Amino acid sequence: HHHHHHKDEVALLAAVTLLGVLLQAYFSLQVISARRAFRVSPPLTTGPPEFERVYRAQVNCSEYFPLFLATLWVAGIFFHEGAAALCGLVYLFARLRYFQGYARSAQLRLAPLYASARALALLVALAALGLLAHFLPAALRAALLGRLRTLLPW
Amino acid sequence: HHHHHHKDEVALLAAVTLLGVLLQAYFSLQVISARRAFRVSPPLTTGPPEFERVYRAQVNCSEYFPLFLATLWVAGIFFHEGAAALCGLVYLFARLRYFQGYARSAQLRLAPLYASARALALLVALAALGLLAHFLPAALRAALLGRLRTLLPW
Amino acid sequence: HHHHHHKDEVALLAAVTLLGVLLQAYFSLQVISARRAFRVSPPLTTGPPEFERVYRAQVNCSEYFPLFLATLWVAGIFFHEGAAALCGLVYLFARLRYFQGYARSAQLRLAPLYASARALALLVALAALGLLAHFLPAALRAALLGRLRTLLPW
Ligand SMILES: CCCCCCSC[C@H](NC(=O)CC[C@H]([NH3+])C(=O)O)C(=O)NCC(=O)O
Ligand SMILES: CCCCCCSC[C@H](NC(=O)CC[C@H]([NH3+])C(=O)O)C(=O)NCC(=O)O
Ligand SMILES: CCCCCCSC[C@H](NC(=O)CC[C@H]([NH3+])C(=O)O)C(=O)NCC(=O)O
Ligand SMILES: CCCCCC/C=C/CCCCCCCC(=O)O
Ligand SMILES: CCCCCC/C=C/CCCCCCCC(=O)O
Ligand SMILES: CCCCCC/C=C/CCCCCCCC(=O)O
Ligand code: NI
Ligand code: NI
Ligand code: NI
Ligand code: NI
Ligand code: NI
Ligand code: NI
Ligand code: NI
């Protein structure tokens, strides 16, 4: 304390973040369940195709989850919190579908994969635009000022 | 600047975070050390059971580390910083024990694994409660207001 | 809102963060491209040495990316934003070189690997120093105060 909080500026990003964590946890329990169904004991991550697909779905989601988080927060802070949260929700939903698809067949992972990549790319673009909005004016001003300069003439 | 900082509201979360990083680094050096002991050269992540166990312990910890971070921060901001840090400390300790256990035997990874999952689940519950506390009143109010509405009667 | 923002205190950390995301994405597209070149279809992460090297380069980078993020932010907030961003830039550049090297040969991954580890270690040290600066005075004061205590004597 501090007589103000910035919780209000980030609660939706936080809610989507927690939702993402819960979804990852879900994936983990699904991998353990495939480990019982197809009798694959730790360590060792090879087995029947269906296990390898479930396993691999969880691994890919894990690898993308920090990318999602980073961009979600940057976009939400630099561009717009609500838009970022929406894209995040779409992303996470796409990822749930990716995992389910993959579990059934490699080919069925593909449509939700593409959906998830577009949402992520949108998040990136918002992050980039937000950062650009932050930095570009001061930079342009500094460049104009140096040019100015001229002076003691004109 | 800014004539105030919010460092004070997050320093314990930050300290636990750094501690978590250091522990992950430690795991990494342990995997490289198992790579020398059992002669496994990159790439390739298969070898004797003990190497595969050490390797796999490091991989699982890596996969859970972002989940831990996300929830630690949400819990610490939305619920209570100290509680979140404590759960985080317990989690990380549980994880150190998980890795050591696993290195010795798959079965010995199990007790600290369960300890780590409970701490994580507690962190999730705090995150959830904190978010609920943030959103639920305004929502309930908005719902009551819409009902009210009635009016120009009663 | 809130009539101030802390975007200004973190924009460089955010820019480096986004840059890191873009680099990871790049690595991902490189793995998919190696999957087409050497005909390796999902799931299954074994194949010719060059594929396994590209794959493995992407995996290692993925595993270190959250460590990098955590420390980058802690260092940037607790120590100095600009220094942290610089180290981050060096780190990410080192990582680009690590991935390219690895893709060509296991041995060529080694020099940029070491460069990346030093930048990361520097980030850790800054995080640690920043945290120490935050906590150590109050602690020392509290300890001196308890000693003081004496009193009603001296
Ligand atoms: C908005 C920009 C986002 C970047 C997308 C880049 S390509 C997609 C991405 N490719 C990878 O992750 C490559 C590595 C992955 N670990 C693998 O073994 O295939 C993927 O979905 N891999 C898993 C899959 O193919 O299902
Ligand atoms: C509080 C909620 C947290 C969610 C816990 C879900 S189950 C535990 C978790 N399961 C997984 O990670 C599955 C995937 C893992 N990569 C594997 O190959 O087994 C685990 O500890 N795997 C490694 C292990 O079994 O040691
Ligand atoms: C500043 C402190 C940072 C900590 C560095 C610790 S050692 C380096 C690190 N070792 C590991 O990641 C071990 C696990 C890795 N997954 C593997 O299979 O080799 C690495 O670069 N592995 C990949 C590689 O050797 O290229
Ligand atoms: C590791 C991933 C990145 C996490 C970074 C999140 C940091 C947030 C700090 C700034 C919060 C201040 C309020 C936001 C300002 C605004 O909404 O315009
Ligand atoms: C990617 C993981 C999530 C990281 C998010 C952390 C963002 C912090 C921004 C808000 C900080 C403001 C002070 C906290 C307010 C409080 O303690 O009540
Ligand atoms: C999960 C990785 C860690 C993310 C944490 C980032 C949280 C930032 C909250 C505090 C921001 C307030 C401004 C910084 C104060 C300063 O620069 O001295
Ligand atoms: Ni104040
Ligand atoms: Ni006060
Ligand atoms: Ni403030
Ligand atoms: Ni101010
Ligand atoms: Ni001033
Ligand atoms: Ni204000
Ligand atoms: Ni106002």
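Counting starts with 1 at the first residue shown.
Determination method: X-ray crystallography, 2.7 Å.
Each Cβ is built from the backbone N, Cα and C atoms, and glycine gets one as well.
The active site, proton donor feature in Swiss-Prot is assigned to A:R36; the stated evidence is a curator's inference. Around the Cβ of A:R36 (active site, proton donor), the same chain contributes no residue under 8 angstroms that is 6 or more positions distant in sequence.
Look at Swiss-Prot and you will find A:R109 tagged as active site, proton acceptor, backed by a curator's inference. Here A:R109 (active site, proton acceptor) comes close to A:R53, A:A57, A:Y98, A:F99, A:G101, A:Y102: these same-chain residues lie at least six apart in sequence, with C-beta atoms under 8 angstroms from its C-beta. According to DSSP, A:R109 (active site, proton acceptor) is assigned to a helical segment.
Among the features that Swiss-Prot reports, glutathione binding site is placed at A:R35, A:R56, A:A57, A:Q58, A:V59, A:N60, A:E63, A:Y64, A:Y98, A:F99, A:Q100, A:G101, A:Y102. A:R35 (glutathione binding site) carries a helical DSSP state (H, G or I). If you draw a 10 Å sphere around the CB of A:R35 (glutathione binding site), it holds 18 other CB atoms from the protein chains shown.
Counting every protein chain shown, 9 other Cβ atoms lie within 10 Å of the Cβ of A:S41 (mutagenesis position). According to Swiss-Prot, the experimentally introduced change A:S41 to E (Swiss-Prot position 36) is described as follows: Reduced leukotriene-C4 synthase activity by nearly 80%.
Reduced to three states, the DSSP call for A:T45 (mutagenesis position) is coil. Around A:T45 (mutagenesis position), the same-chain residues six or more apart in sequence whose CB sits under 8 Å from its CB are A:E52, A:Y55, listed in sequence order. What Swiss-Prot says about the mutagenesis result for A:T45 to A (Swiss-Prot position 40) is this: Leukotriene-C4 synthaseactivity is reduced by 30%.
Every protein chain considered, the tally of other Cβ atoms within 10 Å of the Cβ of A:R56 (mutagenesis position) stands at 20. Here the residue is the original one, but Swiss-Prot notes a mutagenesis experiment at this spot, A:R56 to T or I (Swiss-Prot position 51): Loss of leukotriene-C4 synthase activity.
Following the DSSP three-state reduction, the secondary structure of A:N60 (mutagenesis position) is helix. For the mutagenesis result A:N60 to A (Swiss-Prot position 55), the note given in Swiss-Prot is Does not affect leukotriene-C4 synthase activity but substantially increased KM for GSH.
In Swiss-Prot, the entry for mutagenesis A:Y64 to F (Swiss-Prot position 59) states: Does not affect leukotriene-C4 synthase activity but substantially increased KM for GSH. The structure shown retains the original residue. Long-range Cβ neighbours of A:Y64 (mutagenesis position) (same chain, at least 6 residues apart, Cβ-Cβ under 8 Å): A:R95, A:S116, A:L120.
Swiss-Prot gives this note for the published mutagenesis A:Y98 to F (Swiss-Prot position 93): Reduces Leukotriene-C4 synthase activity and increases the optimum for pH-dependent activity. Secondary structure at A:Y98 (mutagenesis position), as computed by DSSP, is helix.
Every protein chain considered, the tally of other Cβ atoms within 10 Å of the Cβ of A:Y102 (mutagenesis position) stands at 26. According to Swiss-Prot, the experimentally introduced change A:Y102 to F (Swiss-Prot position 97) is described as follows: Does not affect leukotriene-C4 synthase activity but substantially increased KM for GSH.
Residues near A:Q100 (glutathione binding site) in space but far in sequence (CB under 8 A, at least 6 apart, same chain), listed by position: A:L108, A:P112.
In this view, A:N60 (mutagenesis position) is surrounded by 21 other Cβ atoms within 10 Å of its Cβ, with every protein chain counted. Proximity to chain C (CB-CB distance below 8 Å) holds for none of the recorded positions A:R35, A:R36, A:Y98, A:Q100. Neighbour counts were taken as the number of other C-beta atoms within 10 angstroms of each residue's C-beta; across the binding-site residues A:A57, A:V59, the minimum falls on A:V59. Using a 10 Å Cβ-Cβ cutoff, A:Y98 (mutagenesis position) registers 24 neighbours. Separating the Cα atoms of A:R35 (glutathione binding site) and A:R56 (mutagenesis position) is a whole-number distance of 13 Å. Residue environment of A:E63 (glutathione binding site) contains 19 other Cβ atoms, counted within 10 Å of its Cβ in all protein chains. Note: the Cα of A:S41 (mutagenesis position) and the Cα of A:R56 (mutagenesis position) are spaced 16 Å from each other.
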